[PDB]
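Chemist: My structure is below; once you've seen it, I'll send some questions.
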Amino acid sequence: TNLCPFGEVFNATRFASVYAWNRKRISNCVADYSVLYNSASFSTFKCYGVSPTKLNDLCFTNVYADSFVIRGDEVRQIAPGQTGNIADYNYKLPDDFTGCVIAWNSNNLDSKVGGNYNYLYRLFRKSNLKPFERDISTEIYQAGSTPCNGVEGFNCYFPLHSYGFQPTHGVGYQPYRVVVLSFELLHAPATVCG
Amino acid sequence: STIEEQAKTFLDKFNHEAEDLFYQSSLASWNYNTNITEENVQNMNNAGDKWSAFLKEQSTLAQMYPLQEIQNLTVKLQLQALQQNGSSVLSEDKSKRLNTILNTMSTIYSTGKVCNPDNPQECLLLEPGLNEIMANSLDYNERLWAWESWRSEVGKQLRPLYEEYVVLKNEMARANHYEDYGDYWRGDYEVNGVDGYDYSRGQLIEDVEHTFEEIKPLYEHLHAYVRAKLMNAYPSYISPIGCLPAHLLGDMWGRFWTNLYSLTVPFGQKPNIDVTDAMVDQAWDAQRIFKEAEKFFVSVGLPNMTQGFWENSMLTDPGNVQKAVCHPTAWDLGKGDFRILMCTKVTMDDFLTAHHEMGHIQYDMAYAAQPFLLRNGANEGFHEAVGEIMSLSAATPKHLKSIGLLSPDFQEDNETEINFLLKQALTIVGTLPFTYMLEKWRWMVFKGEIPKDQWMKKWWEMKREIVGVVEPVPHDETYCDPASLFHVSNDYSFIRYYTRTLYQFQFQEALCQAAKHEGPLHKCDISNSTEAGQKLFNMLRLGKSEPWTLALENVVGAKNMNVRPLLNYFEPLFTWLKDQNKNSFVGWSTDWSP
Ligand SMILES: *[C@@H]1O[C@H](CO)[C@@H](O)[C@H](O)[C@H]1NC(C)=O
Ligand SMILES: *[C@@H]1O[C@H](CO)[C@@H](O)[C@H](O)[C@H]1NC(C)=O
Ligand SMILES: *[C@@H]1O[C@H](CO)[C@@H](O)[C@H](O)[C@H]1NC(C)=O
Ligand SMILES: *[C@@H]1O[C@H](CO)[C@@H](O)[C@H](O)[C@H]1NC(C)=O
Ligand SMILES: *[C@@H]1O[C@H](CO)[C@@H](O)[C@H](O)[C@H]1NC(C)=O
């Protein structure tokens, strides 16, 4: 009956780092995507497996909103079948992705003079991620054969680095807040519709 | 697992760390350059020291990745560019002495001041005192005084310093398995391990000598005509068959010959093209000039400037309140921050410089996708050549007539393009023999093909066989005349300018042979020709990921410095010079001296 809490997902001030993206679940409510479609301030509103129009008149059992902040030149990697640092190490979208990727420039908040080093991406991983699997584990990355013993050294690297977000960065390096909606269907009755 | 994957991971980490720290260092240096304050100097020096220390540490951690076990070529290029340890390969004492010599050279050059033979207290520096003396005085004796005084004040001061500099840089270079420091510098044009596109470091010397041999007729005709004009401007002070005086070449050291234009113009009555008046008459400003240059670049399909360029670049002097070092410079601060710093006065020269610096920035945007170590010109001469071809295209009367800064009432008759070509040759064909000779002498010094006591004895020897320049007064060996140059004193490679001059005309001929331009080459206008724009962008986007020979062939179709485009560009001028010089002795005799 109530309006699905999309606002607090979008109105929020703190988005996660891409490596530790936030998952929020939306259910048991009537969802209004009209503001999402007609906002026209998003710099990337790409819907996969569903059309922007018909999704409003469509029923789902669960929605997941994955919030994080990335570069602009990496928003393309938030798309099914893409390959890169963000796609493989940090956040993986499945090939059969059935949601909408939304991304807006946020150079004003998420970038400050001297660098905003609060947003981290996982620069290295042993193996590429699976769909919708989070990897916050911060073991030292062993490039070579010698073990690291939890210290920095040859072939041994910290698996997290930070976008030194600054307001004067280029548009591809400017921070971009990305909310990824993923729609799900089960045998249980649908709860996200209207 | 393998060494190659480990090196790939190492360079993956280095890319991000270097991007961050280089952005910080360049941002601090920018904030200083726009606002000269001592706190800004502190920020700049802190960030620069951080960057240098990070480079040293990463070079150390990179040297434990052997190159002989890398099969990838981009990774090999990055590792080679990172593993060169530089002065760190030397011991601490000798390295500190070397850095001391470098800083003493920089200070001696940048602070030396010459004084009149009567007023030793109130006197003048190189800039703008000696600068204006050389660029405006028609007095032979004043120029001779300025020249001899500056050569015997800064050159003599730097001579033992230059001896120590050379003999320690040989140690530094051979410690990196280089034949000399000259070989170390030529290691920029060197390509290895690519079949059909290799380039040895002596191959560069061969190519430069060959291209200069081909130029020598055109340069010699230009030199003869200029000598005739200076005959008519200085009757008794030049021989009719000899060379030119050193001090009397429009500049302190004869690098450019532009300041002879007024004394050598072919047709003084014809109005030289100058749309500065047509700019002030339409109330053009710096923003208008840079918007016009951006529109020109969009015409050839290259992307327009980023919004950050308009927001953050200093396109105009911020009044007299805050002082800035505003030599027009293009700044790729990294991470998408492209800027131009220039005190823009509304002028045709500044219009051309705006096109030049926007060409630099456009080239910088092109390879902004290459890994951090590969974000530079294919070699040292590509970046300024890509910058220069745009000024060439914009200076053409067709572009000016099309942009509304030149009235269609203007008529082009043989006289005006002869004037244009002579201006262009004084700028360009004047500096080629000087640059080639200076780098020849420097490489001979670094290799050791010259005993030290024979430096000047050989240096002013080759002036007579290469450029056609005599010393106004004899010099002993305590002189170090070349150090009077900004680049010889301050440890810079000077052949980048010769290579740049060749590549720019190669690029121009290639582009407006792909632009279907019919007519003389000096009328080459690339505007509205998206085909030439795409042709050049294909070269630009490479950075130095691919060999410079292959990148050059990507536009010209040749793997080497083709001198033919320059001669073709100056063909009308070359014919006119041949016609003009029939009553003069072309060729110079080395024996005559002042
Ligand atoms: C959060 O701010 C946005 C402004 O773009 C807008 O949706 C609204 O003011 C806030 N959200 C809600 C649900 O009110
Ligand atoms: C120039 O630098 C001084 C010292 O840091 C600073 O007070 C001033 O605001 C700067 N000027 C501008 C325009 O920022
Ligand atoms: C060399 O490495 C790059 C990435 O570092 C890779 O894209 C390229 O395919 C490699 N070269 C070859 C021949 O595989
Ligand atoms: C450059 O031109 C493109 C072409 O559509 C345009 O989208 C862009 O806004 C232009 N750049 C600026 C800064 O206006
Ligand atoms: C380029 O083309 C446009 C439109 O065709 C024209 O207005 C402009 O004058 C042309 N400029 C040049 C330099 O050819």
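Following Swiss-Prot, chain B residues are numbered 19-612, in order.
For all residues, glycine too, the Cβ spot is worked out from N, Cα and C.
From Swiss-Prot, for reference:
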type: MUTAGEN; residues: B:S19 to P; note: Increases slightly the interaction with RBD domain of SARS-CoV-2 spike protein
type: DOMAIN; residues: B:19-607; note: domain 'Peptidase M2'
type: MUTAGEN; residues: B:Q24 to T; note: Increases slightly the interaction with RBD domain of SARS-CoV-2 spike protein
type: MUTAGEN; residues: B:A25 to V; note: Increases slightly the interaction with RBD domain of SARS-CoV-2 spike protein
type: MUTAGEN; residues: B:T27 to Y; note: Increases slightly the interaction with RBD domain of SARS-CoV-2 spike protein. In sACE2.v2.2; increases interaction with RBD domain of SARS-CoV-2 spike protein; when associated with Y-330 and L-386
type: MUTAGEN; residues: B:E37 to A; note: No effect on interaction with SARS-CoV spike glycoprotein
type: MUTAGEN; residues: B:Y41 to A; note: Strongly inhibits interaction with SARS-CoV spike glycoprotein
type: MUTAGEN; residues: B:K68 to D; note: Slightly inhibits interaction with SARS-CoV spike glycoprotein
type: BINDING; residues: B:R273, B:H345, B:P346, B:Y515; note: substrate binding site
type: MUTAGEN; residues: B:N330 to Y; note: Increases slightly the interaction with RBD domain of SARS-CoV-2 spike protein. In sACE2.v2.2; increases interaction with RBD domain of SARS-CoV-2 spike protein; when associated with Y-27 and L-386
type: MUTAGEN; residues: B:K353 to H, A or D; note: Abolishes interaction with SARS-CoV spike glycoprotein
type: MUTAGEN; residues: B:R357 to A; note: Strongly inhibits interaction with SARS-CoV spike glycoprotein
type: ACT_SITE; residues: B:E375; note: active site, proton acceptor
type: MUTAGEN; residues: B:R393 to K; note: Increases very slightly the interaction with RBD domain of SARS-CoV-2 spike protein
type: MUTAGEN; residues: B:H505 to A; note: Complete loss of enzyme activity
type: ACT_SITE; residues: B:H505; note: active site, proton donor
type: MUTAGEN; residues: B:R518 to G; note: Increases very slightly the interaction with RBD domain of SARS-CoV-2 spike protein
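Walk me through where these features lie, including what they touch and how far apart they are.
Modeler: Counting every protein chain shown, the Cβ of B:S19 (mutagenesis position) has 8 other Cβ atoms within 10 Å.
Around B:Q24 (mutagenesis position), the same-chain residues at least 6 positions away in sequence with a Cβ under 8 Å from its Cβ are B:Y83.
Neighbour count (other Cβ atoms within 10 Å of the Cβ, all protein chains): 23 for B:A25 (mutagenesis position).
Following the DSSP three-state reduction, the secondary structure of B:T27 (mutagenesis position) is helix. In this chain, no residue six or more apart from B:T27 (mutagenesis position) has a CB-CB distance below 8 Å.
Here the Cβ of B:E37 (mutagenesis position) has 17 other Cβ atoms within 10 Å, regardless of which shown protein chain they belong to.
Neighbours of B:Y41 (mutagenesis position), defined as other CB atoms within 10 A of its CB across all chains, total 23.
In the three-state DSSP reading, B:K68 (mutagenesis position) counts as helix.
DSSP gives B:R273 (substrate binding site) a coil state; it is part of no helix or strand. Sequence-distant contacts of B:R273 (substrate binding site), defined as residues of its own chain at least six apart whose C-beta falls under 8 angstroms from its C-beta, comprise B:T449, B:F452, B:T453, B:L503.
Residues within less than 8 Å, Cβ to Cβ, of B:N330 (mutagenesis position) and separated from it by at least 6 positions along the same chain comprise B:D355, B:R357.
Note on B:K353 (mutagenesis position): other Cβ atoms within 10 Å of its Cβ, all shown chains, come to 24.
B:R357 (mutagenesis position) falls within a strand when secondary structure is assigned with DSSP.
Counting every protein chain shown, the number of other Cβ atoms lying within 10 Å of the Cβ of B:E375 (active site, proton acceptor) is 26.
Sequence-distant neighbours of B:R393 (mutagenesis position) (same chain, 6+ residues apart, CB-CB distance under 8 A): B:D350, B:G352, B:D382, B:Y385, B:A386, B:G561.
DSSP assigns B:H505 (mutagenesis position) to a helical segment in the three-state reduction. For B:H505 (mutagenesis position), the same-chain residues that are 6 or more apart in sequence and have a Cβ closer than 8 Å to its Cβ are B:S511, B:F512.
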Chemist: Go through B:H345, B:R518, the listed recorded positions, and name the one with the sparsest Cβ surroundings, counting other Cβ atoms within 10 Å.
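Modeler: Checked B:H345, B:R518; of these recorded positions, fewest Cβ neighbours within 10 Å: B:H345.
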Chemist: So among B:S19, B:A25, B:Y41, B:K68, B:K353, all listed as mutagenesis positions, which is physically nearest to B:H345 (substrate binding site)? Use the C-alpha atoms.
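Modeler: Spatially nearest to B:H345 (substrate binding site) by Cα position is B:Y41.
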Chemist: Which whole number of Å gives the largest C-alpha distance between any two of B:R273, B:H345, B:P346, B:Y515, the residues noted as binding substrate?
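Modeler: Taking every pair of listed residues, the largest Cα separation comes to 19 Å.
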Chemist: Between the Cα atoms of B:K353 (mutagenesis position) and B:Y515 (substrate binding site), find the distance and write it as a whole number of Å.
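Modeler: Computed Cα spacing between B:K353 (mutagenesis position) and B:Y515 (substrate binding site) is 28 Å.
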Chemist: Highest Cβ count within 10 Å among the mutagenesis positions B:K68, B:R357: which residue is it?
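Modeler: By the 10 Å Cβ neighbour count, B:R357 comes out on top.
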Chemist: Filter the recorded positions B:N330, B:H345, B:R393 down to the ones with a Cβ under 8 Å from chain A's Cβ atoms, keeping sequence order.
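Modeler: Listed recorded positions meeting the cut-off: B:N330.
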Chemist: How big is the Cα-to-Cα gap, in Å, between B:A25 (mutagenesis position) and B:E37 (mutagenesis position)?
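Modeler: Taking the Cα atoms only, B:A25 (mutagenesis position) lies 18 Å from B:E37 (mutagenesis position).
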Chemist: How many Å lie between the Cα of B:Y515 (substrate binding site) and the Cα of B:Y41 (mutagenesis position)?
Modeler: 27
